[PDB]
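Report on the structure given below.
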Amino acid sequence: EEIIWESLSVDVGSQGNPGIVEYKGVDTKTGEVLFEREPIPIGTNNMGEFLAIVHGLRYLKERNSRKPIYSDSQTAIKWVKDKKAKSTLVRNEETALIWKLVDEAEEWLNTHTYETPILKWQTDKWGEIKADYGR
RNA sequence: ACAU
DNA sequence: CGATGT
Ligand SMILES: [K+]
Ligand SMILES: [Mg+2]
Ligand SMILES: [Mg+2]
């Protein structure tokens, strides 16, 4: 119904899918960029969406913030809920970096607690998520 | 179908 | 048009 403006919004950007993957988190209210991941040479959209949420959880926990996180990714929200990224991406030498980050993100979820609500950004009603890359 |  | 996902 209503946007929760006191929140963190995250999104992935890519060049190809699979392809180069980056992600960022922004203050939903102001669009201030709060974190940005250095581009990862090969990954999928959904792996990047997943990493962005987990990074947001870690960012907010470190700062003792109870803000929710918005993502537009039905897939990544479910993977975080399950603590399991069910990616189809081949595990080989060229995908080793993204898979290391995904494995490490799952490991973090399995060793830490959080109450952060992870909310679906309703693109159809509200337009593009504030963390979008514009492409 | 829906979400990217 | 193609790909990633539930
Ligand atoms: K974009
Ligand atoms: Mg997105
Ligand atoms: Mg986007």
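Here Swiss-Prot sets the residue numbers for chain A, with the shown residues being 61-195 in order.
Looks like X-ray crystallography, 1.4 Å, at least that's what the header says.
Note: Cβ is positioned from N, Cα and C throughout, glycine not excepted.
Listed features, source Swiss-Prot:
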BINDING   A:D71, A:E109, A:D132  Mg(2+) 2 binding site
BINDING   A:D71, A:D192  Mg(2+) 1 binding site
MUTAGEN   A:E109 to Q  Loss of activity
MUTAGEN   A:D132 to N  Loss of activity
MUTAGEN   A:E188 to A  Strongly reduces activity
MUTAGEN   A:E188 to Q  No effect
MUTAGEN   A:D192 to N  Strongly reduced activity with manganese. Loss of activity with magnesium
Checklist outcome for this item: Here the recorded positions are A:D71, A:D132, A:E188, A:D192, and the Cα closest to that of A:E109 (mutagenesis position) is found at A:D71
Item to check | Non-site residues, in chain order, whose CB comes within 8 A of the mean position of the CB atoms of A:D71, A:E109, A:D132 at Mg(2+) 2 | outcome: A:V70, A:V72, A:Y83, A:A112, A:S131, A:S133, A:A136, A:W181, A:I189, A:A191, A:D192
Next on the checklist: Using a 6 Å cut-off on Cβ distance, which of the mutagenesis positions A:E109, A:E188, A:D192 come close to any atom of ligand 1?
Outcome noted: A:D192
Item to check | Sparsest Cβ surroundings (other CB atoms within 10 Å) among the mutagenesis positions A:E109, A:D192 | outcome: A:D192
Item to check | Cβ atoms near A:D132 (mutagenesis position) (within 10 Å, other residues, all chains) | outcome: 20
Checklist entry - Quick one: what's DSSP say for A:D71 (Mg(2+) 2 binding site), helix, strand or coil? => result strand
Checklist entry - Taking A:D71, A:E188 as the recorded positions to compare, which has the smallest set of other Cβ atoms within 10 Å? => result A:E188
Checklist entry - Among A:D71, A:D132, A:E188, A:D192, the recorded positions in the record, which have a C-beta under 6 A from ligand 2? => result A:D71, A:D132
